[PDB]
Amino acid sequence: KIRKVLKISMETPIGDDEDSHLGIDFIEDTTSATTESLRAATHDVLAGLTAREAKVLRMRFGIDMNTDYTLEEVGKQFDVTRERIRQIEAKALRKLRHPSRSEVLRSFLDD
DNA sequence: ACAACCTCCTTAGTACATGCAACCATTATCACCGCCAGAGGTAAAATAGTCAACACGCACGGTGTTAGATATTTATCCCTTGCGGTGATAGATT
């Protein structure tokens with residue numbers, strides 16, 4: 001909390017608009033074309049996975065749709081049962097354990 | 001009317017070429033502290049969720065048996081050795 005000053009006020013590292021440059025005026029296609037590539041690669045893998053499980057594991061934080069909804073418009077495209085609609089966003093940690101499961105996903109730190 | 005000339009005045013314009021090795025400090029200097037911003041905090045409820053319960057249900061891995069492969073053993077076979085007999089080479093001539 002003293003380095004608050006000393007991290008930048010000596011002669012300033014390249015911090016574009018500190019970190020807020022992620023959400024500023026740059027959100028235009030000058031950045032979001034890479035979002036429309038991470039979204040493509042996650043849309044690929046999360047549509048080859050299990051015929052039930054392949055919905056859930058896209059919800060809450062903005063993953064796949066221009067409004068990445070809670071239950072109502074997603075459950076009506078999942079059918080049969082309930083909040084497996086959310087739990088499978090995390091289930092992947094334990095039998096998608098096989099680290100090869102990201103072989104087509106990781107490039108979007110780099111394009 | 002000027003002209004440049006005698007003398008030592010000072011000014012200041014430059015100082016050849018190729019390459020390798022090293023590490024990146026010193027300052028002080030009341031920023032006061034007053035105000036209040038939207039803005040930090042967090043309570044209570046939106047955007048919606050945790051993971052424990054009791055169920056559900058499955059994969060994976062280790063113990064066991066089986067399989068067959070492999071490396072050994074054996075023994076066969078061929079390709080090679082070294083010497084020898086005598087080869088037509090090397091090359092000079094026709």
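If you go along the chain as it appears here, the first residue is 1 and each next one adds 1.
Looking at the header, which is where the method is noted, we find electron microscopy, 17.0 Å.
Each Cβ is built from the backbone N, Cα and C atoms, and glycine gets one as well.
The mutagenesis experiment A:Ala51 to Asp (Swiss-Prot position 553) is recorded by Swiss-Prot, whose note states: Disrupts the interaction with Escherichia phage lambda antitermination protein Q. In the three-state DSSP scheme, A:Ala51 (mutagenesis position) falls into the coil class. Sequence-distant contacts of A:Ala51 (mutagenesis position), defined as residues of its own chain at least six apart whose C-beta falls under 8 angstroms from its C-beta, are absent.
For the mutagenesis result A:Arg94 to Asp or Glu (Swiss-Prot position 596), the note given in Swiss-Prot is 2-fold reduction in activation of class II Crp-dependent promoters. Around A:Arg94 (mutagenesis position), there are no C-beta neighbours below 8 angstroms that are at least 6 residues distant in the chain.
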